[PDB]
Amino acid sequence: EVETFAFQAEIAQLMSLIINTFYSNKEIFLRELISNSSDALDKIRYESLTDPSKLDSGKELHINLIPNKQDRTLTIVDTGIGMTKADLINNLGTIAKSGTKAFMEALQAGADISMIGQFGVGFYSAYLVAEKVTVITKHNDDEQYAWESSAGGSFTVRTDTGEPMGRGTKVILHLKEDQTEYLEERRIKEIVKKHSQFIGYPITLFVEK
Ligand SMILES: Cc1cc(O)c2cccc(F)c2n1
């Protein structure tokens, strides 16, 4: 059973701006998604200080980067707090509304797309390099869900029957045809060193076979 939802108007316009604007500095998508993972890991770590049982679903706090040339996907996995169905459908969009309005005002005043994270909507920079984004996520208080969107104004949510995750978020970037440089090991290493070198969790770059 797949549910289809319309993005809020303002988030749809943000997605179209990210997809349609000419802007060559696309590599910042990775810093933004790693920042998302770090924030999610911070959150479950803090909550575990007063309720250790929140780590029964997994004690390790880490980030994995997994390129796949055969599928043309780059996957960012973290064992953070995860997202609930209400997060995916309602809560995150409510936050992204005011962040989008502020980001677009800043752009018209002279800011550039690389500053998207200062407005809390860095997740959407995934569409600099991805034609489709799939998010698998499991929060301690909810079921495992798959969220998916190819932009165009709509996203889907369903219950995920795939391999159980324990706790956390997997972001699967289905890369655009001309963006395969981000499946190369040396390229990913360069970007992580440049933009994410002080992240407070182990980042493991998987090698392909
Ligand atoms: C971090 C983050 C922020 C958002 O607005 C999202 C919206 C839909 C799905 C996501 F995974 C999201 N993640």
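Swiss-Prot numbering applies to chain A: residues 16-224, in that order.
For this deposited structure, the header notes the method as X-ray crystallography, 1.7 Å.
Keep in mind that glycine also has a Cβ here, set from the backbone N, Cα and C atoms.
According to Swiss-Prot, the experimentally introduced change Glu47 to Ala is described as follows: Strong ATP-binding. Strong interaction with HSF1, HIF1A, ERBB2, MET, KEAP1 and RHOBTB2. No effect on interaction with TSC1. Look at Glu47 (mutagenesis position): DSSP puts it in a helix.
Around the Cβ of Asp93 (mutagenesis position), the same chain contributes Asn51, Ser52, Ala55, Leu56, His77, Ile78, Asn79, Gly183, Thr184, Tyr216, each under 8 angstroms and 6 or more positions distant in sequence. As a published mutagenesis entry, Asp93 to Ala appears in Swiss-Prot alongside the note: Impaired ATP-binding. Strong interaction with HIF1A, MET, KEAP1 and RHOBTB2. Loss of interaction with HSF1 and ERBB2. Los of interaction with TSC1.
For the published mutagenesis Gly97 to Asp, Swiss-Prot gives the following note: Abolishes ATPase activity. Counted within 10 Å of its Cβ, the other Cβ atoms near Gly97 (mutagenesis position) come to 25, all protein chains included. In the three-state DSSP classification, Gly97 (mutagenesis position) falls within coil.
For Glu47 (mutagenesis position), the Cβ neighbour count at a 10 Å cut-off comes to 20, with all displayed protein chains included.
The two recorded residues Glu47 (mutagenesis position) and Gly97 (mutagenesis position) have their Cα atoms spaced 17 Å from each other.
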